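J.: The structure is given below, and queries will be raised subsequently.
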Amino acid sequence: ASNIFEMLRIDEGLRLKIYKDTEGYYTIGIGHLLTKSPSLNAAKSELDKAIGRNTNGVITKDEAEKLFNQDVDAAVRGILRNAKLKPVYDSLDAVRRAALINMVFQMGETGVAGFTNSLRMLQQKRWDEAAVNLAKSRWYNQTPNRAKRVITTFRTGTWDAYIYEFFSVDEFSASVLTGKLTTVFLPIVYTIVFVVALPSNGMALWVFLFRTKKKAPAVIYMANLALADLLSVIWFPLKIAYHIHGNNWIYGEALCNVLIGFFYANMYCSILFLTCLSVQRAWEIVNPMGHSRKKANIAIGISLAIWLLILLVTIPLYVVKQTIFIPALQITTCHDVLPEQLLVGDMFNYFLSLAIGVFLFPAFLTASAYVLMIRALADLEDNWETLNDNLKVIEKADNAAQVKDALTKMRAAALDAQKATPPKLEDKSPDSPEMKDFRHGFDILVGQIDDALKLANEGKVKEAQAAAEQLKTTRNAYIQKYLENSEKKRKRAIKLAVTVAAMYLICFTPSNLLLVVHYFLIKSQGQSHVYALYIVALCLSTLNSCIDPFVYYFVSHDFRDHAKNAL
Ligand SMILES: CCCc1cc(F)ccc1[C@H](O)c1ncc[nH]1
Ligand code: NA
């Protein structure tokens, strides 16, 4: 391309017969509009008086140029006539002047005058902002390839958009998209995840629905967690095939956006449902309640709320073009390459919003939940331990000092465990009969400790020791039943905290951090060297559905049975 006339020939083409354009309007020659009515004869009448003769639908190669050269002169006249088009045009360099005339040639004088905001940007020499504004319009929607070339002309001020057609991405990306990292490493890891995560979550989902007859809020969160897992792993056979064949998608744009949707869905559902589960289980320890049926219904509603909120927040991933054909690579990439480099500004803010509000914020609530959970389970452990240890001391103490001392320490140890929630009565309210019998079991014990203290304070040494065997009976009858396996419960919480931390360290943190970094560099330089790390990050993020079964194992008691029996 050299000038306006040469530019338009490339956009409008050259046809000597009346044809329907992309929208359906009958045109002829080089982008010469005849009429906007669905009538072949109505276009004939407008052509005959435009030429001067009866062309009968077919014009000459010479008459095309003569009519084209007049359309350009009129397109310019309208620009200077227009109060909104003239000042911008007077500010634009000859290259950008052609781009403006190209728009007027296509949408007419009035149409282009509607772009008031973009024209102001072009006048203020703000090429990038103007380019973005123009990228979101019906103009871009109806004729994207056409609009891109013109927009690029505005942005760059060169004829490059008409000299060089798109051929390839940056070199660093093209090497990755042809390298073994994507074509060998990824499909292997993804295959593993498919074999491991699908049946494990498949069975977990089955247990939570058809084998768990508790239906506690924890089960419900884990059921959606398993559901989020499944709804992504099922698409992996198409995901694996994609990479094996050199990152080439041949299943359609809609089906690509499906995979993309459910990918980021599981990405964020997992975090949110982890935050729910962790907080819920921590909350049943610090401040337990007793509406296991109502608390369940609530947890279901919360899950629906989360599912719909993510369906709404992943809209700018569903609705945007996510496939692009790269001529030099002869492949059609899904997700891995952004088809429209003008939307990077929107993409950056978007993944920065999520990285804060749907990553850090739930991570903060998730970590501190285990902080309160572990400590509370550690205190109850210390109580049960202080009880047994001091009770074992009395039977092995000779002096009156060690006897009175152990009784006093054992007394306070039982008074703290009394206020604490037993491992069994989790969904039981603190005012329930079950809890009242639990506390009463300590009241009987504590009273007996006072009866041994009564002897220990009255100098009756050996007689207070005999009371210890009476305390043993009270322990096994009323207390040990409840605190038998509280130290085993503490160990499960810790392993759960380790499990979750690893999931954050491997699947969540590398992904969300780099997602911001990736689009930040494309926004700043047009390319990112972290592209390889971005890919590895996204790959390792799918491991969460392989780590998720370990979560169900440390929380669900029913899942353990089906886990152990199977293997
Ligand atoms: C066809 C689906 C392509 C896709 C879509 C996503 F939403 C996330 C990752 C990938 C892709 O598998 C990948 N892994 C690592 C980097 N890119
Ligand atoms: Na998950």
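Sequential numbering from 1, following the chain as shown.
Method on record in the header is X-ray crystallography, 2.8 Å.
Every residue gets a Cβ built from N, Cα and C, even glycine.
Pasting the relevant annotations from Swiss-Prot:
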| type | residues | note |
| --- | --- | --- |
| MUTAGEN | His243 to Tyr (Swiss-Prot position 135) | Slight reduction in ligand-mediated receptor activation |
| MUTAGEN | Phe262 to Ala (Swiss-Prot position 154) | Severe reduction in ligand-mediated receptor activation |
| MUTAGEN | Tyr318 to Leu (Swiss-Prot position 210) | No defect in ligand-mediated receptor activation |
| MUTAGEN | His335 to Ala (Swiss-Prot position 227) | No defect in ligand-mediated receptor activation |
| MUTAGEN | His335 to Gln (Swiss-Prot position 227) | Slight reduction in ligand-mediated receptor activation |
| MUTAGEN | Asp336 to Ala or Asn (Swiss-Prot position 228) | Severe reduction in ligand-mediated receptor activation |
| MUTAGEN | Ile535 to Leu (Swiss-Prot position 327) | Slight reduction in ligand-mediated receptor activation |
J.: Cα within 10 Å of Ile535 (mutagenesis position): which of the mutagenesis positions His243, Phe262, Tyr318, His335, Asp336 qualify?
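T.: Of everything listed, what lies within 10 Å of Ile535 (mutagenesis position) (Cα to Cα) is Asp336.
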J.: Which mutagenesis positions out of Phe262, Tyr318, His335, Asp336, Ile535 lie by ligand 1, going by a Cβ under 6 Å?
T.: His335, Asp336, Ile535
J.: In whole Å, note down how far the CA of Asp336 (mutagenesis position) lies from the CA of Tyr318 (mutagenesis position).
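T.: Computed Cα spacing between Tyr318 (mutagenesis position) and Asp336 (mutagenesis position) is 15 Å.
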J.: Long-range neighbours only, meaning 6 or more apart in sequence with Cβ under 8 Å: which ones does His243 (mutagenesis position) have?
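T.: Expected: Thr182, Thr183, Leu186, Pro187, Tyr190.
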J.: If one measures from the C-alpha of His335 (mutagenesis position) to the C-alpha of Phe262 (mutagenesis position), what distance in angstrom results, rounded to a whole number?
T.: 13
J.: Can you tell which of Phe262, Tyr318, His335, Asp336, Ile535 has the least company, meaning the fewest other C-beta atoms within 10 angstroms of its C-beta, among these mutagenesis positions?
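T.: With the mutagenesis positions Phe262, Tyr318, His335, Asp336, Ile535, fewest surrounding Cβ atoms within 10 Å: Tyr318.
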J.: Where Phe262 (mutagenesis position) and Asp336 (mutagenesis position) are concerned, what is their Cα separation in Å, rounded?
T.: 15
